[PDB]
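Colleague: One structure, pasted below without further comment.
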Amino acid sequence: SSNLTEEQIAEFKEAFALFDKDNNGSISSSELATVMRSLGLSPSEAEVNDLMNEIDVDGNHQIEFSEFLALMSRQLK
């Protein structure tokens, strides 16, 4: 991961947490797709399949703001 910075992660936290019901710092995949386009981007279906397969363990799960960005950096802008 060679990009992004401090301020960048900031805007990401507000987004990811914006849909984090538990408010503990974790959101559901269905919510990750939103925070994704909310930051100012818009990948494609194929891009989503790989993005989830790199984190999704089966069907539903609790995503973490950490791994969320720690991986999103593999396909951002």
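Shown for chain A, in order and in Swiss-Prot numbering: 2-78.
Method on record in the header is solution NMR.
Cβ atoms here come from the backbone N, Cα and C positions, even for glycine.
Here Swiss-Prot flags 8-43 as domain 'EF-hand 1'. Annotation of the mutagenesis experiment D21 to A in Swiss-Prot: Highly reduced affinity for Ca(2+). What Swiss-Prot lists as Ca(2+) 1 binding site is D21, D23, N25, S27, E32, and the listing cites sequence analysis. For the mutagenesis of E32 to V, Swiss-Prot gives this note: Highly reduced affinity for Ca(2+). The structure shown keeps the original residue. A mutagenesis experiment is reported in Swiss-Prot for this position, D57 to A, and the note states: Highly reduced affinity for Ca(2+). Sequence annotations record features per position, and here Swiss-Prot assigns Ca(2+) 2 binding site to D57, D59, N61, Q63, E68 based on sequence analysis.
Are these features on the surface or tucked inside, and what touches them?
Modeller: Remote same-chain residues near the domain 'EF-hand 1' (8-43) are listed as 49, 52-53, 56-57, 61-67, 69-70, 73, 77-78 (criterion: CB distance under 8 Å, separation of at least six residues from the stretch ends).
Of all Cβ atoms in the shown protein chains, 20 besides its own fall within 10 Å of the Cβ of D21 (mutagenesis position).
Residue density at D23 (Ca(2+) 1 binding site): 9 other Cβ atoms are found within 10 A of its Cβ, drawing on all protein chains shown.
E32 (mutagenesis position) has a Cβ environment of 19 other Cβ atoms inside 10 Å.
When Cβ atoms from all protein chains are considered, those within 10 Å of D57 (mutagenesis position) total 15, not counting its own.
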Colleague: I need the least crowded one of these binding-site residues (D59, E68), counting other C-beta atoms within 10 angstroms of each C-beta.
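Modeller: If we count Cβ atoms within 10 Å for the binding-site residues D59, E68, the smallest count is at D59.
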Colleague: If the Ca(2+) 1 site is taken as the center of the Cβ atoms of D21, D23, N25, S27, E32, which further residues of that chain fall within 8 Å of it by their Cβ?
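Modeller: Same chain, not in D21, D23, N25, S27, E32, Cβ within 8 Å: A18, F20, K22, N24, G26, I28, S29, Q63, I64.
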Colleague: Please name the residue among the binding-site residues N61, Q63 whose C-beta has the most neighbouring C-beta atoms within 10 angstroms.
Modeller: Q63
Colleague: Given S27 (Ca(2+) 1 binding site) and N61 (Ca(2+) 2 binding site), what distance in Å do their CA atoms have, once rounded to a whole number?
Modeller: 13
Colleague: Hey, how far is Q63 (Ca(2+) 2 binding site) from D21 (mutagenesis position), Cα to Cα, in Å?
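Modeller: On Cα coordinates alone, these residues lie 9 Å apart.
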